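Novice: My structure is below; once you've seen it, I'll send some questions.
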Amino acid sequence: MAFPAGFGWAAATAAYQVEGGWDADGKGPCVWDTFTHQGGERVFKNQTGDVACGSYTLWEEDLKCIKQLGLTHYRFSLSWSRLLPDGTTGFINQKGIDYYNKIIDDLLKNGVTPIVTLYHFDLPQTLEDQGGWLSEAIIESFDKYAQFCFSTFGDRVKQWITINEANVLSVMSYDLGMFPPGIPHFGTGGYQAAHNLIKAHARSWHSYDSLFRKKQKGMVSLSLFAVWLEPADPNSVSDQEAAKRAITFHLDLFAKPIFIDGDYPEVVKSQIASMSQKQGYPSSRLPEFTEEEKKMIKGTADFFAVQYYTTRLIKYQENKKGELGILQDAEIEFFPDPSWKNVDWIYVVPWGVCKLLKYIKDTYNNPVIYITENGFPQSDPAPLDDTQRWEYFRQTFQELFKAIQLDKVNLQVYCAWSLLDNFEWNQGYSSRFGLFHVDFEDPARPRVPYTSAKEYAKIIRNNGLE
Ligand SMILES: CCCCCCCC/C=C\CCCCCCCC(=O)O
Ligand SMILES: CCCCCCCCCCCCCCCC(=O)O
Ligand SMILES: CCCCCCCCCCCCCCCC(=O)O
Ligand SMILES: OC[C@H]1O[C@@H](O)[C@H](O)[C@@H](O)[C@@H]1O
């Protein structure tokens, strides 16, 4: 199975998950600093990213790993609070700039293309205190941060992800309150955050387009988490419709406005409006874009960035009681097929990626696609010779090949999550996604390849599979 000549083989990290140095060199606190320090068993064993992989200190070690793999591209994020301790350009942390410039310069001198995420679940605490994604002020704050990043790094960086998984962030941080700042707002907070995330993204795209694109000649997108979804009963019309509606709710809610026409899906608007009215709201819980906002948001992504891990079965579930929540708005329930293997929520369904890629091609006018994350965790602790996990990768690669060859999907880059075992949010260090093992009990945080790292390097070297 020979991939296209020039196919991009990458791995990914995120600043809070790998960097440590949480207060090093004047870095301001981010919401995860606050969140993990509060404890209360919200994170596995009250763990924190105070040190994590120590990548702020040990970049040279990460570079060794990247070179060993022979990556063509490397995805990492910029820490907003590291660069701008208060979230604004009134005060710049030069050691923050130097750090990221060293990553970028080292990548380029080694022929590796940076793919840079501006914002990866890690708002400066100052900005969260000012309302976070629940307040309009965030839009200008984000746009100004984006411009600062484009200005500082965009002479070398040509591929940008503005916001990591705005869909997951909306839900986790602002609806369920499982992520900082860690307050439940079932059926309300998610949509409000989503609205501002979409506007902020679009604003940053326009800033790029107007101020930076002519000279820098790069491209800008935002990454979206996608779970492939199938009807629980394939012969059920209600389950068929429910699975499509669930895709529409979690993925197209963001992608339709940005890629298509600047507005939410009609089924999303109608479902939430109907529920909201029954619940006694004078207005829908889904905010409305003005016509000018629709015009501004439409066409603000240069490629489709998708992050795929797993698949679910979907059953229609009528909201008979008019309960308040996103699942209730969508009138669905999700569950796995009993036959699928899993570690935590990651059920191994490689064919899901093929169905997803074809869906993106069919729905979003055959765009350039980057898979900016895909991978598999092992439970801690976690054999170095991870032959079982490698099989999951192999199967996934075969499905990527199918998507390209049979379905003519324009997949240009595949990014493995992760480079390193890292701080897996609420799972802490108990979930190990790395191609490289990290010993978090060792103050030097040594990196050692899993078998998957050796096998992935072979795939890259051959540009494909046997
Ligand atoms: C990882 C499997 C997620 C499947 C969600 C598919 C349904 C899409 C439509 C509704 C979005 C609501 C999301 C609620 C997710 C709960 C996540 C959690 O408890 O950690
Ligand atoms: C604004 C509402 C739209 C609904 C968007 C739903 C997006 C899917 C939610 C699933 C969250 C799964 C999080 C996995 C945890 C992790 O990333 O470490
Ligand atoms: C001054 C405060 C104004 C707030 C007015 C309340 C607006 C209605 C929101 C209530 C949500 C819960 C409704 C009950 C659920 C149901 O009947 O199905
Ligand atoms: O859970 C594995 C990964 O999944 C994605 O939803 C997120 O972008 C990563 O930050 C996370 O570590």
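The first residue you see is number 1, and the count goes up from there.
Even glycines carry a Cβ here, placed using N, Cα and C.
According to Swiss-Prot, the protein has these features:
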BINDING   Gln17, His120, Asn164, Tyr309, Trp417, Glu424, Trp425  substrate binding site
MUTAGEN   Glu165 to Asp  2-fold decreased glucosylceramidase activity
MUTAGEN   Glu165 to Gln  Loss of glucosylceramidase activity
ACT_SITE  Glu165  active site, proton donor
MUTAGEN   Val168 to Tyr  No change in temperature or pH dependence. Decreased glucosidase activity
MUTAGEN   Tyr308 to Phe or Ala  Decreased glucosidase activity
MUTAGEN   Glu373 to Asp  2-fold decreased glucosylceramidase activity
MUTAGEN   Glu373 to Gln  Loss of glucosylceramidase activity
ACT_SITE  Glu373  active site, nucleophile
Novice: According to DSSP, which of helix, strand or coil covers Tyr309 (substrate binding site)?
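Specialist: In three-state terms, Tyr309 (substrate binding site) counts as strand.
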Novice: Neighbours of the substrate site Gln17, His120, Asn164, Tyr309, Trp417, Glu424, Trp425: Cβ within 8 Å of the Cβ centroid, same chain, sequence order.
Specialist: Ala14, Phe121, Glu373, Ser418, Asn422, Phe433
Novice: So which recorded positions out of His120, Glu373, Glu424 end up within 10 angstroms of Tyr308 (mutagenesis position), measuring C-alpha to C-alpha?
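Specialist: Those close enough are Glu373.
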Novice: What whole-number Å value do you get for the CA-CA distance of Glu165 (mutagenesis position) and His120 (substrate binding site)?
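Specialist: Computed Cα spacing between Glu165 (mutagenesis position) and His120 (substrate binding site) is 8 Å.
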Novice: Taking only the Cα atoms, work out how far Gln17 (substrate binding site) lies from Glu373 (mutagenesis position), in Å, as a whole number.
Specialist: 14
Novice: Does any of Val168, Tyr308, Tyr309, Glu373, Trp417, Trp425 have a Cβ within less than 6 Å of an atom of ligand 2? These are the recorded positions; tell me which, or none.
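Specialist: Cβ < 6 Å from ligand 2, in sequence order: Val168, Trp425.
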Novice: For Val168 (mutagenesis position) and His120 (substrate binding site), determine the Cα separation and express it in whole Å.
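Specialist: Roughly 11 Å, rounded to the nearest whole number.
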Novice: In DSSP terms, helix, strand or coil for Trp417 (substrate binding site)?
Specialist: strand
Novice: Between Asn164 (substrate binding site) and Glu373 (mutagenesis position), what is the CA-CA distance rounded to a whole number of Å?
Specialist: 10
Novice: How long is the line from the C-alpha of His120 (substrate binding site) to the C-alpha of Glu373 (mutagenesis position), rounded to the nearest angstrom?
Specialist: 12
Novice: What kind of secondary structure is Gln17 (substrate binding site) part of, going by DSSP in three states?
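Specialist: Going by the DSSP assignment, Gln17 (substrate binding site) falls within a helical segment, counted as helix.
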